[PDB]
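Working notes, beginning with the structure itself.
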Protein chains: 2
Amino acid sequence: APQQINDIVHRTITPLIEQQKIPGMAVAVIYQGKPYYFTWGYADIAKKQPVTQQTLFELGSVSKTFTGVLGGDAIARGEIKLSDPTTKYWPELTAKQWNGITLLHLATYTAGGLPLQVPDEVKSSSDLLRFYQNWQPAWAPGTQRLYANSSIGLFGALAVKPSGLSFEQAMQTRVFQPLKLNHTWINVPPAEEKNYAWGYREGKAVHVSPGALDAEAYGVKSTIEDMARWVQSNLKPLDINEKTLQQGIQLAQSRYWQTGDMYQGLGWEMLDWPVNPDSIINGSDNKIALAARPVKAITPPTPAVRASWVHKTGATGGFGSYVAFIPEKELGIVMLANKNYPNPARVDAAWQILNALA
Amino acid sequence: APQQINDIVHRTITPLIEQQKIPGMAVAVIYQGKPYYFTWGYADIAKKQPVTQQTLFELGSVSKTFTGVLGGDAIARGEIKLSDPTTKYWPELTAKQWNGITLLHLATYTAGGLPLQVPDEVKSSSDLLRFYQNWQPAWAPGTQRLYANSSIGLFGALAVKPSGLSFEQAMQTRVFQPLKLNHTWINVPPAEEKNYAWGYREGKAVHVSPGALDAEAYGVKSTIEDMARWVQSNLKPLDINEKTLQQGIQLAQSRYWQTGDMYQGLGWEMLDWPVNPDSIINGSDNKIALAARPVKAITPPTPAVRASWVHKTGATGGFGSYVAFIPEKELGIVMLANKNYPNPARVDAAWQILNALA
Ligand SMILES: *[B]([O])([O])[C][N]C(=O)[C]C1=[C][C]=[C]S1
Ligand SMILES: *[B]([O])([O])[C][N]C(=O)[C]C1=[C][C]=[C]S1
């Protein structure tokens, strides 16, 4: 890798790893559209197993970007429309509060206050329907953005209904395979278990546990190499062979709502570039990222803006991830770690690196 | 051409020409992506000049499809956004009725009742400003569609302002040139006059008169070969090399509003395929097409649906044109005539032809 990239990555990431006590970490920098990889520490502390470019990390919420793109791909295929009511794809959801809540609202967290988490007690499909049927909105649809797994998680489950495929099979066949993400899984098979890193929470080795709509909201595991390819694919969608996937990636970066200097895409979040660092850094703190904020509809949505900082933070109990890229500069970065350390620390490191390279 | 296309075209067009007393006509059918041409009659009755594949016809309102795509291209380039207020590009438009009227409203005839025609007394740039400043909306923005040259015409003029280019130069550079429409003109050059058909109204030879916003709303002239190429480009935008143009074509086919079973795009109008023939035929009659109708917003707009009948009628005092295509079937038709004959007759003929071909 060029000396410029090695230098800024080393000086930025190693102190990060020490300050946050990160057991293992993998980083990819996409420079002029080419990937450069870096790895440090352990994937498994007890087994003294090193993090490699084949190590699988839990993406946590960065998984929502895959859900966003799969939904975009379903829209391009004519299977769904973001303007359609949620009830069109879930006829059993008859409760009166759902009138007016569309797939768009679900995908962008603007349904009116769906909760951050689907209660841990919701297991079966029966449980899930009862949960949504009993939910009462905090606000009217399309007025407030409240980041939620129960919102985009449902969008994902409904987005694939028309195809008749399971969420996992739709994702595998419509997204992971065309893009050749050969080491990306919602369910890690036995052959990859040896590469599945352990997450660490307060010293203990842990993996995300099953939960309702987990695959849809935070269930993807991937390597630093596949994630690099995922960034290249979102940086340059026209290079994608499959027509509906090309269009889906573009739709996932359209700006549907604005809150402050931030725009909500499908999974992805975007800001105009150049961006004010303190804004994305402080804005990533959960005290802000998880709070309700008023939204102004962008009518009609602005098509993917090349001069944008496009990003998504992600976390599970024992992992923390961050992805950011600027299409106009063919520049991007992926940071995967097996410890959920504070978001601001991730963005700060990412800004330092990408700002140095352009 | 295969005898099948030849037979359906001749069996449909021959009687049409006889019943409507059309002086000259050119038709192109795009079948499985290849064009087939047909011509009849005279481009100039007095000089006995026949209609040929090189004859230029006034497209009238089919010109709005070029304006829609040019606007879409400006959007893709990040020069304008459909959600921007009209005043962002025309600060001089300070009258309060303009608050809340966006470029989307202008492009889709939903600003609130802008008139079909710009008054003949309006010539000057200051005459135009005065006209829009004094105009009083009959309805709030985005509630009613009233087909209007003064609406999409203004959209076209404003869409090109950031580029710094004149509307004609932008059109030539960004649409005509990349697509190789080398015999399509906003102003017909002297070298091409020998191929410019005369329009006929009440037996008299006529050409379109200069008017405010004429280039933007109804001033393009073209040949049947160039129009078949235009249809091919709109049928398969993904084959277009120029990134923002491919995107612009797709944005022009997005569905922004719905009235009856018709959807409004940028210039183009669309219906779900299969269509009810009586619906597009009766719907083309000016008693419906030029009428004020409430519209339902498609929030967010549906990206170009492959299973659609996409079309546009067009007329000048002496010419009548029609273009229709079905992306999913790689099928299309262009009908150019030098007599403004009833819209329903055009659409009925087009339906018979395309339906017979699949
Ligand atoms: B996403 O933002 O990573 C989804 N976030 C959560 O589900 C909350 C967390 C739960 C455990 C770690 S972060
Ligand atoms: B377009 O629909 O051709 C614009 N129509 C007009 O400007 C009105 C006229 C229709 C025929 C001659 S002028």
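In order, the residues displayed for chain B correspond to 20-377 in Swiss-Prot numbering, which applies throughout.
If you check the header, you will see the structure was determined by X-ray crystallography, 1.9 Å.
Keep in mind that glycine also has a Cβ here, set from the backbone N, Cα and C atoms.
Using a 10 Å Cβ-Cβ cutoff, B:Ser80 (active site, acyl-ester intermediate) registers 21 neighbours. As annotated by Swiss-Prot, active site, acyl-ester intermediate applies to B:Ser80.
The Cβ of B:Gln136 (beta-lactam binding site) lies under 8 Å from the Cβ of B:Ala167, B:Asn168, B:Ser169, each of which sits 6+ residues away along the same chain. Marked as beta-lactam binding site by Swiss-Prot on the basis of experimental evidence: B:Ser80, B:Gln136, B:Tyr166, B:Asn168, B:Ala334, B:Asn359.
The annotation that Swiss-Prot gives for the mutagenesis experiment B:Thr86 to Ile reads: Increases activity about 200-fold with respect to cefotaxime. Reduces activity about 8-fold with respect to cephalothin. Reduces thermodynamic stability. A C-beta separation below 8 Å, combined with a sequence spacing of at least six in one chain, links B:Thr86 (mutagenesis position) to B:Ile171, B:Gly172, B:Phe174, B:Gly175, B:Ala178, B:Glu235, B:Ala236, B:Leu285, B:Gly286.
Under its mutagenesis entries, Swiss-Prot includes B:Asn168 to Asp or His with the note: Lowers activity more than 1000-fold. DSSP assigns B:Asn168 (mutagenesis position) to a helix.
Swiss-Prot documents B:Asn305 to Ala as a published mutagenesis change and attaches the note Reduces binding affinity of inhibitor compound 1 about 17-fold. Long-range neighbours of B:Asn305 (mutagenesis position) (same chain, six or more residues apart, CB within less than 8 Å of its CB): B:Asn362.
Record note (Swiss-Prot), mutagenesis B:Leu309 to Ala: Reduces binding affinity of inhibitor compound 3 about 30-fold. The unchanged residue is displayed. DSSP assigns B:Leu309 (mutagenesis position) to coil in the three-state reduction, placing it in neither a helix nor a strand. A 10 Å cutoff on Cβ-Cβ distances gives B:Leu309 (mutagenesis position) a total of 12 other Cβ atoms nearby, all chains included.
Among the mutagenesis entries in Swiss-Prot is B:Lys331 to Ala, noted as: Lowers activity more than 1000-fold. In the three-state DSSP scheme, B:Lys331 (mutagenesis position) falls into the strand class. All protein chains considered, the CB of B:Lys331 (mutagenesis position) has 22 other CB atoms within 10 Å.
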Worksheet item: B:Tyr166 (beta-lactam binding site): which of the recorded positions B:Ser80, B:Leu309, B:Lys331 is the nearest Cα neighbour?
Response: B:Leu309
Fill in: Neighbourhood of ligand 2 - recorded positions from B:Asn168, B:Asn305, B:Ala334, B:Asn359 with Cβ under 6 Å
B:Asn168, B:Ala334, B:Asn359
Item to complete: Looking only at C-alpha atoms, tell me how far B:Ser80 (active site, acyl-ester intermediate) is from B:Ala334 (beta-lactam binding site), rounded to the nearest Å.
Response: 6
Worksheet entry | Inter-residue C-alpha distance, B:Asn359 (beta-lactam binding site) and B:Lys331 (mutagenesis position) (nearest angstrom) | 14
Worksheet item: Do any residues at least six apart in sequence from B:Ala334 (beta-lactam binding site), in the same chain, have a Cβ closer than 8 Å to its Cβ, and if so which, in order?
Response: B:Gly79, B:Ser80, B:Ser340, B:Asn359, B:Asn362
Practice prompt. Would you list, in sequence order, the residues of this chain other than B:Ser80, B:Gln136, B:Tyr166, B:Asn168, B:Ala334, B:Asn359 that have their CB within 8 A of the centroid of the site's CB atoms, where the site is the one recorded for beta-lactam?
Written response: B:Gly79, B:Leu135, B:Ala236, B:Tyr237, B:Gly333, B:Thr335
